[PDB]
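Student: Dropping a structure here in structure tokens format, bear with me for questions.
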Amino acid sequence: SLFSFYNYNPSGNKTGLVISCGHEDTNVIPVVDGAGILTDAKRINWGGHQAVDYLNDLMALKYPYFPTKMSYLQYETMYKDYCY
Amino acid sequence: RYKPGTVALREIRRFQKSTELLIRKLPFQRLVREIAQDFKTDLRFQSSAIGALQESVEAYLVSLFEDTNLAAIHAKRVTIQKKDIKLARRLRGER
């Protein structure tokens, strides 16, 4: 997250707020004068992996007599295509 | 020509001493698969449990069938009916 912030602020002394939605967690990091204030950062234990697992569980509970077994990649395609 | 009843007791004797399996593996296996569908999904089995199921079912049907035969002859009859079956179920006590 701080690397991407440095990429979009190459002077290295700016002040901003970083929100990063990763694969396994979501972080909020405040940046003061280019230095990340890690005593005020926060983390939520949710990411893309938990979202696709949530969609898979919802589809399993919705249609209990579905005759075909769906894979992780198919549920990833449904998560990528028709979620907003 | 022939007369009915004597060939009936003939293959009564033919199936009496032989003690083979009667009902085929595949359709009762499919029936066991669909009757276990509604309780839990994606359930597998094994070949010994299916044979145990077949043995228990044929034992139940035979043990009901000569009893309902006795219920049939006690009313001075040979052919079995609905009420012979209900009387056998009531006297054996599954009700």
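Following Swiss-Prot, chain B residues are numbered 41-135, in order.
Recorded method is electron microscopy, 2.9 Å.
Yeah, the Cβs are placed from backbone N, Cα and C, and that goes for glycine too.
Recorded in Swiss-Prot as a mutagenesis result, B:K57 to A, Q or R carries the remark: Increases sensitivity to genotoxic agents inducing DNA breaks during replication. Record note (Swiss-Prot) on the mutagenesis of B:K80 to A, P or Q: Compromises telomeric silencing.
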Student: CB neighbours of B:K57 (mutagenesis position) within 10 A?
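Tutor: Its Cβ has 6 other Cβ atoms within 10 Å.
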Student: Near B:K80 (mutagenesis position), which residues of its own chain have a C-beta under 8 A away, given they sit six or more steps off in sequence?
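Tutor: B:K80 (mutagenesis position) has no long-range Cβ partners.
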